[PDB]
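Questions regarding the structure given below will be posed in turn.
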There are 4 protein chains.
Amino acid sequence: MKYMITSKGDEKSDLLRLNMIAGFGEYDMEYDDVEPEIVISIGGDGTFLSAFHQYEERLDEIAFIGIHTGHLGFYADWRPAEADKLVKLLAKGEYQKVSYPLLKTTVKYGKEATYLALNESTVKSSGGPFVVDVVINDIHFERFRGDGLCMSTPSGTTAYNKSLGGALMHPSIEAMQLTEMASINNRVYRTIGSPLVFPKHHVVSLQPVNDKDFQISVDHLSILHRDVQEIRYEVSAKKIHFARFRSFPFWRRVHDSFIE
Amino acid sequence: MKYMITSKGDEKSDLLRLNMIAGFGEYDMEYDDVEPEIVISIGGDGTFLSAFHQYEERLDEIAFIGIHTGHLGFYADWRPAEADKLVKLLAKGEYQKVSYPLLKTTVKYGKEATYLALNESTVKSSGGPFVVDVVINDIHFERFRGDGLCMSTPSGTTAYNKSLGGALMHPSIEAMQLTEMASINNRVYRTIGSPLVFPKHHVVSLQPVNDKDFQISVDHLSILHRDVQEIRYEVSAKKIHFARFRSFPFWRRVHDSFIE
Amino acid sequence: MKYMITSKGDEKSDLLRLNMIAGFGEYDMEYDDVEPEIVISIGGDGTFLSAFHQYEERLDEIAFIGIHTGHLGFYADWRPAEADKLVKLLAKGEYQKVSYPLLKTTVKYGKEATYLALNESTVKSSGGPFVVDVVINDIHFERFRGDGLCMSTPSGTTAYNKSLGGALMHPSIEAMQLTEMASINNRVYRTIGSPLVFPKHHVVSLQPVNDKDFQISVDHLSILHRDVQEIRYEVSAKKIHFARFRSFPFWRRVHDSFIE
Amino acid sequence: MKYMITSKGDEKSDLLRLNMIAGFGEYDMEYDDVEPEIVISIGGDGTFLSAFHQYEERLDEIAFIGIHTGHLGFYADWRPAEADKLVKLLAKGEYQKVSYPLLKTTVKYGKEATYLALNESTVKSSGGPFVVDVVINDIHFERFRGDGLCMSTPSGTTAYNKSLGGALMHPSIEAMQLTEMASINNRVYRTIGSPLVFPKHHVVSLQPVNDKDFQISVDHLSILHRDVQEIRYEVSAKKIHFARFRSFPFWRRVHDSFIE
Ligand SMILES: CN(CC#Cc1nc2c(N)ncnc2n1Cc1ccccc1)C[C@H]1O[C@@H](n2cnc3c(N)ncnc32)[C@H](O)[C@@H]1O
Ligand SMILES: CN(CC#Cc1nc2c(N)ncnc2n1Cc1ccccc1)C[C@H]1O[C@@H](n2cnc3c(N)ncnc32)[C@H](O)[C@@H]1O
Ligand SMILES: CN(CC#Cc1nc2c(N)ncnc2n1Cc1ccccc1)C[C@H]1O[C@@H](n2cnc3c(N)ncnc32)[C@H](O)[C@@H]1O
Ligand SMILES: CN(CC#Cc1nc2c(N)ncnc2n1Cc1ccccc1)C[C@H]1O[C@@H](n2cnc3c(N)ncnc32)[C@H](O)[C@@H]1O
């Protein structure tokens, strides 16, 4: 079948990419980075995120695989020594597929633009103070004033969400988690403080109070959005598909990264 | 149909209970606290928890209702002034049912005992230091040493789970959340720190390291368990059923309790 | 004696400033914003911070006073109705002086520049990831990677330091507190997590690892510093002097702002 | 001079204690556990705490030393291999003294009892809910409701205080820090949340609201106090004296215990 391989760009990843292509050359596998069915990432989770956004238009027909040349990543969970055995099983068919939820971000101005996040999406202020009204299902919830907010996917809870005090959430749960960035709480300003976990079809809407310019990030991508009228968060109907060949539980993957 | 009413025990709740019984006396409704189909709680969330555990053997045929004489509770979300209108709709049939997940706790000795929690279940030490090995799906995760642990239901996240830094989780998500109580983290002792959210069929197992006596709590109930071999946590197959007559969203109920 | 008054710039503060000047016109008081001995701030704590930095060169001969037209500030702790009684006591001499510690920030390039902070000083990254080596008294302590750091004065602990989880510290303690901004902690990156309180003569030094550009803030002021070789933090030998006329304890001032 | 040595009680500590006594036998040193001037602790920080409370009546004439047979302690900061060199310098006189602050706890009933803490003192509830009014310098500050409170010494900030989110505070600062244990914060109950650092002569007073029984701890010691009218916290006028022979900074001691 059709496949493609992306690389971190260093000596270790580039020369491992060529060995897998040569190994695939001994099989009925066609290299194609236009319409691939298998996308292989070699490097780190940052390299994997680039491979995801590079093909975020054909998610429902691509099975992603990650090989970490450095340390164990949550998406790149295949050691380089296991790459030769990876080429064989990936060629003989016969492998399962696992899917993770994604976050959909919509930004309205005064043309509406939408984005797709595998880790999280954050909103910060462009210079001045960050003040937004938080609306959950057309109901005003709180007037947040702090450094920013962060809406995370399940698999993204181990990333930026974790540093903000958020909970680690198993990827089989179709949900999204919102966390606070150094919120202000006194007599006049009051926020919830706690992280919030929203199920599918729950729409969280951020709306400006004074300044209408925001620095919005989607995974590694981050651009200053001007004259923002609304930012909408919701669990996307799209899902990212992984190719599994063995048992590597999520909590087992959490233990190796943070415990030992 | 058959119904029963429990009361906090003060002047305000007892005399409101008699007015509802008299109002039910004008309908085809039979008072019965043996096999009731409608359980009405008047007082606070503490009174509601007693009504839940009083009939936790007939959950699948009881619709719970809560009336708060004090402040707004998350389970007692009906003002006393709305009690007269509550008697009418509850008698003419025609009402929906909403269900919340529950937590199943199993304790093994050396006879196994099981419990059911609507809020959360906590484990603390009987005097000495608290040290337990945490096992997730037969896989060792961490050796916890601190004050204790807390496994919370979705609707219980707004209670003890919130005070421990846990995330607020919508009740439509069939899950359970584990939080830490003043954990120790240095060079030799390392825990995850973050709250963990487990889906259905995930079994979290606590196992003793030295002391085998623990102070285990299930909602308000708490008893010292002796010679404990294992404590097992999992999302229960049972669900608590509420009777709804209007729209009172969970996040709307969170806003009124913590924001204003 | 010589005095000057600064204003927030709105109707309430400007017209209260003129009434105090007219009240001072009935006394042996000379208005002078070149070499004043009494600096009066009318507005909020933000207006007070501007009055402090406007005369941070003559701290040891100025007694600051704050009048809050809005809500109670920690530096502007005089209600506008008490302004007439403030003019009288301020003219008849006979008032005490209280002093608060300050933070000294030094930035080295490759000309060294120094700053003075009444609240706190923060370091963030200019776009890329924030990675700095933390050095305490010429000893390497940790390699921090996160969103940034914040070194706070005692009176500044109730501001940005509080939102980052820092401790509230009484101003009579000559110290400085450092807090973390969404730090990363896994197997390879490890920080202390806890806030650190340093006494006088303790020098905390931040040093770059890769990117040498940082966004450094001192109270409201914040500018991008290019080609930074070192940032040094230490409790300044200078102190800000307040004029007191009554008893308004710090914890009493904390209670009114955050409790009720 | 007069000296005594206490031991953890295992093979490693008991047989190291006898070697130091034999080494002291070659000098003008008299073993005496009645009126010693040098107290040597061999084991861990727990063994050191017992040595402190064993002689807390003669603090101003005792220089404490700690030898850790296990891992590096904050009070036992001498490796067992350095014990032979410790006997020589300790005999030839010529060593400096460093002093750490202590916490004074007073409990009133209806006879007043006082205690001395090197690490911290905690208050918890005897079964029922924990509710106390917090009073700072005869001024009501907050009505706390949670699991308990913890007042820590400077050197105790690295212990229980750290697990509760408290700040790490250098021992040269004569202060005390109060932290919260899973406090409740909603519409009706509001606490400060942040840790509080009090200087000398500041008196923090806890007073019961309903239940007058409390489980009070002082370092390892903890006893149930009945019919409590007041608990008073303040920085003690007494100080614990250490004998130093080299440079081992506090932050350097923090780095080795928590970073590497
Ligand atoms: C760097 N880009 C690729 C990735 C990834 C990733 N994702 C992960 C995941 N899900 N689990 C475990 N490691 C994951 N990595 C590896 C990793 C990256 C940074 C720090 C530590 C690990 C984008 C990621 O920059 C992050 N980030 C920014 N500020 C952060 C902070 N203050 N704290 C944690 N993250 C932070 C957000 O995560 C963003 O998406
Ligand atoms: C008191 N008994 C009935 C109830 C309830 C409830 N449940 C609620 C819920 N889900 N949301 C909102 N209010 C809820 N209340 C009302 C409420 C109770 C205590 C404090 C604040 C509110 C049992 C509850 O004693 C709690 N608890 C103990 N130590 C706590 C702490 N340190 N922090 C928050 N709780 C704590 C656990 O919650 C336990 O179950
Ligand atoms: C706004 N400028 C004047 C001031 C002040 C001040 N100082 C105070 C103090 N010491 N105590 C109590 N209120 C104080 N105010 C009033 C106040 C200001 C902002 C938010 C709440 C209150 C500069 C202040 O912008 C802050 N800031 C930025 N991001 C913050 C956050 N995420 N959280 C709290 N602060 C934050 C830092 O504090 C900076 O110095
Ligand atoms: C065990 N007894 C001797 C000691 C000490 C000490 N003091 C230390 C210090 N200052 N710095 C570094 N290590 C210190 N140890 C070693 C250490 C002890 C326990 C856990 C980790 C280390 C009494 C100590 O039982 C503690 N404790 C209880 N519950 C705790 C928690 N949930 N979290 C941290 N502590 C907790 C309080 O500290 C109490 O005083």
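Numbering, chain B: per Swiss-Prot, residues 1-110, 114-263 in sequence.
Note: Cβ is positioned from N, Cα and C throughout, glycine not excepted.
Features from Swiss-Prot:
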- B:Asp45: active site, proton acceptor (ACT_SITE)
- B:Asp45, B:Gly46, B:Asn122, B:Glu123, B:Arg148, B:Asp150, B:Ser158, B:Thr161, B:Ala162, B:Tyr163, B:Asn164, B:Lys165, B:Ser166, B:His223: NAD(+) binding site (BINDING)
- B:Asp45 to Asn: Only minor changes in the structure and a 10-fold decrease in the kinase activity (MUTAGEN)
- B:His223 to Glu: Twice less active than the wild-type. Its activity toward DTA is increased 2-fold (MUTAGEN)
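On this model, are these features tucked inside or out on the surface, and what's nearby?
Look at B:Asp45 (mutagenesis position): DSSP puts it in a helix.
B:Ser158 (NAD(+) binding site) falls within a helix when secondary structure is assigned with DSSP. Long-range Cβ proximity for B:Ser158 (NAD(+) binding site), meaning a same-chain Cβ under 8 A and a gap of 6 or more residues, is found for B:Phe74, B:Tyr75, B:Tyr100, B:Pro101, B:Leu121, B:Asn122, B:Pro174.
Taking all protein chains in view, 24 other C-beta atoms sit within 10 angstroms of the C-beta of B:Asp45 (mutagenesis position).
For B:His223 (mutagenesis position), the same-chain residues 6+ apart in sequence whose C-beta sits under 8 angstroms from its C-beta are B:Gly46, B:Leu49, B:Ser50.
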Restricting to the chain of B:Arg148 (NAD(+) binding site) and a gap of 6 or more, list residues whose Cβ falls under 8 Å of its Cβ, or answer none.
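Expected: B:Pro132, B:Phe133, B:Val134, B:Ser186, B:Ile187, B:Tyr192, B:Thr194.
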Over all pairs within B:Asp45, B:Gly46, B:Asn122, B:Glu123, B:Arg148, B:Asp150, B:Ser158, B:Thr161, B:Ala162, B:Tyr163, B:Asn164, B:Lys165, B:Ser166, B:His223, the annotated NAD(+) binders, what is the largest Cα to Cα distance, rounded to whole Å?
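Between the most distant Cα atoms of the NAD(+) site, 32 Å.
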Counting Cβ neighbours within 10 Å across all chains shown, tell me which of the binding-site residues B:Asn164, B:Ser166 comes out on top.
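Comparing the binding-site residues B:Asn164, B:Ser166, the most crowded Cβ belongs to B:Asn164.
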So which of the recorded positions B:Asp45, B:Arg148, B:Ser166, B:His223 sit close to ligand 1, that is, with a CB under 6 Å from an atom of it?
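None, as no Cβ falls under 6 Å.
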Cβ within less than 8 Å of a chain D Cβ is the test here; which of the recorded positions B:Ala162, B:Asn164, B:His223 meet it?
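Checking chain D against the recorded positions, no residue falls within range (Cβ-Cβ under 8 Å).
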Near ligand 2, which of the binding-site residues B:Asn122, B:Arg148, B:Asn164 have CB less than 6 Å from any of its atoms?
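So the answer is B:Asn122.
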For the binding-site residues listed here (B:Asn122, B:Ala162), tell me which residue's CB has the most neighbouring CB atoms inside 10 Å.
B:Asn122
Could you give the Cα-Cα distance between B:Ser166 (NAD(+) binding site) and B:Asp45 (mutagenesis position), in whole Å?
17
